[PDB]
4 protein chains.
Amino acid sequence: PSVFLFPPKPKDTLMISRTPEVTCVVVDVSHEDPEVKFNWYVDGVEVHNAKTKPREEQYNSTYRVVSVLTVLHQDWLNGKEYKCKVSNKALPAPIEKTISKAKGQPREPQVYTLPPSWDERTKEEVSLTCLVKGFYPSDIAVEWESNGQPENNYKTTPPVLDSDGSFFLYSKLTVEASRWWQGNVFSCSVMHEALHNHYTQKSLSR
Amino acid sequence: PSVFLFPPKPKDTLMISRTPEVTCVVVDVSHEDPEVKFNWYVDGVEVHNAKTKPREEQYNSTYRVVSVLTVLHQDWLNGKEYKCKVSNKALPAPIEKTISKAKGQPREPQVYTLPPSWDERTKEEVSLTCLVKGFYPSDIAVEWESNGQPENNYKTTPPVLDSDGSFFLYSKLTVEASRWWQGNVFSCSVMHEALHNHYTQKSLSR
Amino acid sequence: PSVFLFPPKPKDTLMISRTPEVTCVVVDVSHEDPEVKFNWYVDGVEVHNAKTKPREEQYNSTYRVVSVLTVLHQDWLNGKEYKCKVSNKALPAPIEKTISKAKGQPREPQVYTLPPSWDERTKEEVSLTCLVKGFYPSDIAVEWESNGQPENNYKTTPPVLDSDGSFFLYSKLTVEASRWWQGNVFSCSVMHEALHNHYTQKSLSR
Amino acid sequence: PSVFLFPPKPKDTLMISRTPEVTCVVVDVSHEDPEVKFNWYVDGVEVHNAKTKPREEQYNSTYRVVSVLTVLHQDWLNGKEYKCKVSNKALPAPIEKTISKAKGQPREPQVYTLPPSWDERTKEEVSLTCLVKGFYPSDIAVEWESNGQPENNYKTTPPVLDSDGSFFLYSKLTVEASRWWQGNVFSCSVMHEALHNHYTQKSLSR
């Protein structure tokens, strides 16, 4: 068997509106001895405010085990680790996986609202570009809203490493040219750590 | 024992200068029985001399072997299937994995160049962007060039799926401000199968 | 009988998607001897399958027989030699005919896009010109496009030798004056061996 | 034996200082019986102004015999029909071949002088351009000249048929930078039958 530790979503670790959780999925567990045992060493503390073993739903008849641990918004922000010790009889050795926030000095994302191209102006759909560059923790979230209500038809690229060791990404919004030309306002919503109150909003129109 | 088949590089399939290769990577293998055997089948017929064997090792204790098959540009860009038959002792049955081009409508790439943002002015280095959307087959190559010779400070995004069933990506060239202001012209060179001539270029200046 | 060896077309050698083929035309054969054997030698090695030989007749009361040998992109660009051997009536000695890519240090073409004249302003149509000069391999493919779509009424002069041992050609695009005066952007797509990525382009507007 | 009739050269059809000439080349005359009887007739009237040159031996043990007929500048350009009746002892009945001037409504060239392009200013040597378009008879003659005296280093493209069924060609003069920036006059001298006085001149300066 093998184990993979997955981190929490980047939005819930900046927002007190939701719960941040780290999930430890054990896979290729034969039915021989399920005996899945999760010993969560937060920092150096072995006791676990652990959560259910749901086992989710069957793909090749499940055999897949998950435990989730509610983490603290502050603990992940303060760069401390979370182990996951999977002990099984079919394992000669236990599998210990450690996850921690990107251990560097956080940098602020520089948001830039790039407007449509001259080439695109003669089209029924025009594409609005937000560029988010310069953030060291690749843990970010980009959303698009206009006049205060959310929008759809947008797609954000994964963060990509740059030359300075930082990260950047582009978020593109597809709107009809009816709204852009009539002068509606569109807003790029970026949520990172280094931003003041984990939120910045740059607005775009013409 | 687990195997992986990788298509040729996009530039290599769209360019007369290079030799495109499908790559069959068997990972983990064993330490006890490192001998692998590669059998390459194109469209049902076995290709022998067409493949070479890179001899390799690794640092997860276990080794990594890899075999590469030179295809003809026109065979890959047609509906041809390439099968890899990996036999090792550690496997009961040979593992056969087949790969071929993305069957479907070739859809033409639209190259949009967006100029530097107002905020990046009065800064040391500026960033120039290249939005490429609408291409389907997802095997695309994009580089930058100014005054004939190429440029190095570019990173292009992983092709991200759109609602249309299309694809898009972005490209970021970071140039010294003074070269941008001195009027030098930068160009975005994209290669794809759906393009007439398999090549297009958009320009960025002022 | 007479024999003639014809080389690949220039666009076919610089674009993968096309089959470049050398053509061996024997004209003025006789009714007494209507069966002509063509034996193709490439770099000495005889290739028989790569032949395809149809048949037909001309108004001369003579016959014309043709044999095509599909060449590889990599060979012609790397100066390999192609031979076709034509033995019909008498003449045991079939051919002296052998073709190759010209031998010379390749030279990069120089594209200059020159705008319509002052006199052409005041006319229903305008003519846009593309000076391509300085190339030593002579094999070049030049076309006009706009809006990423190929154009139609353009005509290009054959390559003509310049004083420098280089070649130069000119390409005229004929487009409606409404189109030029409304601000479209027209471009010159030139493919040649010496160019970086075998493709360059310059554009014109206003 | 095979008969060929070659028309007069374009420059001397327009200029009175030269003598235009129709030439009648008979080839594949054999050693056995040379003795070729050239009998010319213009329109319908046989003329005895023709001069049969001596017989000339080739490497193929064939004789080539030629006769030249001096024509009238008007009569050629008036579309008159010139026939050559060659009679040998070998052939059964004499061979005849006819040439006339290109029979279509003559069309006047339109000459535009195009200056050099922006990219070309930085170069030690700069190229001036002459576009001659819209002319029907493919027989034209182009020259370059600055400050009266004729000029060197000018190369003309072959005539090129266009879509409208007329012809066009380019002429490039290569001059050093100093000549162009100093404001010197440059002139493109174009001689075509539809031009009044068969000569025009267009000019190009800074």
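So for chain A, numbering is Swiss-Prot's, and the shown residues are 240-445, in order.
Each Cβ is built from the backbone N, Cα and C atoms, and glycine gets one as well.
Residues annotated as domain 'Ig-like 3' in Swiss-Prot: A:240-339. Experimental mutagenesis at this site is recorded by Swiss-Prot as A:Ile255 to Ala, annotated: Impaired ability to activate the classical complement pathway. Among the mutagenesis experiments that Swiss-Prot reports, A:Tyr302 to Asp or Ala is described with the note: Enhanced ability to activate the classical complement pathway. A:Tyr302 to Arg appears in Swiss-Prot as a published mutagenesis result, with the remark: Impaired ability to activate the classical complement pathway. Listed in Swiss-Prot is the mutagenesis experiment A:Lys324 to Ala, annotated as follows: Impaired ability to activate the classical complement pathway. Swiss-Prot lists A:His437 to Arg among its mutagenesis entries, and the accompanying note reads: Enhanced ability to activate the classical complement pathway.
Mapped onto this structure are the features recorded in Swiss-Prot.
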residue	record	DSSP class
A:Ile255	mutagenesis position	coil
A:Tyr302	mutagenesis position	coil
A:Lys324	mutagenesis position	strand
A:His437	mutagenesis position	helix
Given the mutagenesis positions A:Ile255, A:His437, which one has the fewest other C-beta atoms within 10 angstroms of its C-beta?
A:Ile255
By DSSP, what is the split of the domain 'Ig-like 3' (A:240-339) into helix, strand and coil residues?
5 helix, 35 strand, 60 coil
Determine, using Cα-Cα distances only, which of these mutagenesis positions is closest to A:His437 (mutagenesis position): A:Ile255, A:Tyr302, A:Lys324.
A:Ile255
If I restrict to non-local contacts, at least six residues apart, and a C-beta distance under 8 angstroms, what lies near A:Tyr302 (mutagenesis position) in its own chain?
A:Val266, A:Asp267, A:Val268, A:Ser269, A:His270, A:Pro273
Taking only the Cα atoms, work out how far A:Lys324 (mutagenesis position) lies from A:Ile255 (mutagenesis position), in Å, as a whole number.
28
